Amino acid sequence: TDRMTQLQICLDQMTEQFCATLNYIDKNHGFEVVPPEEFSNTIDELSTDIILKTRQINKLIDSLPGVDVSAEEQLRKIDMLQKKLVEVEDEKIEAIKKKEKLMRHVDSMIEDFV
Amino acid sequence: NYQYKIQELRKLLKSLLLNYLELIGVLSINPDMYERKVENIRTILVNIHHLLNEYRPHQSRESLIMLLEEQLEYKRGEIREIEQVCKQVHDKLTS
């Protein structure tokens, strides 16, 4: 699933941001080389993205398909779909049989020069 | 149980943002804790990843169901497409 992948890649980017933050905090000021009013700017811009990423992630999780569905069901829906496939294909052969049967009919009259 | 897994996945995210907000100053947390925090903000992240991975099988079945369904619709499409033609022929022949 793509959504599941976007959720993985998203979580990946956030994990990195937490690291960039932890190490930026930790190393510079142990949270009490860069000036005070400076360490404050970045810290906010770094924690602002982390807040948005948390929203984004929660939305992806919400949009995951079959998120509120169990496994037992998924397996049923797959069996149900396979069965409908067999049927819809039986219908399709019939539809084609007939179309082809008709086309021959026309071809007949035409080659008959009529 | 992939549903319970989505539940805990949502709790961790909560407590993760909590711990961060404290660590980053927004919320209160006395200094000697600065460590417990950072440690938590790592255990939680690992737990999330692990939890997310365990969820893949579920999202794969979904990937299948989407295939199947796409097929099914495509087929029903072809059938419809043919019925149309028959009617169009019927027109050129009747009207």
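Chain A is numbered as in Swiss-Prot; shown residues: 2-33, 49-130, in order.
The deposited model was determined using X-ray crystallography, 3.0 Å.
Cβ atoms here come from the backbone N, Cα and C positions, even for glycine.
Under a cutoff of 8 A between CB atoms, and with a sequence separation of 6+ in the same chain, the neighbours of A:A21 (mutagenesis position) are A:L62. For the mutagenesis result A:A21 to T, the note given in Swiss-Prot is In SRB7-1; suppresses the phenotypic defects of an RNA polymerase II CTD truncation.
In the deposited model, 15 residues between A:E33 and A:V49 are missing, and the Cα-Cα distance across the gap is 12 Å.
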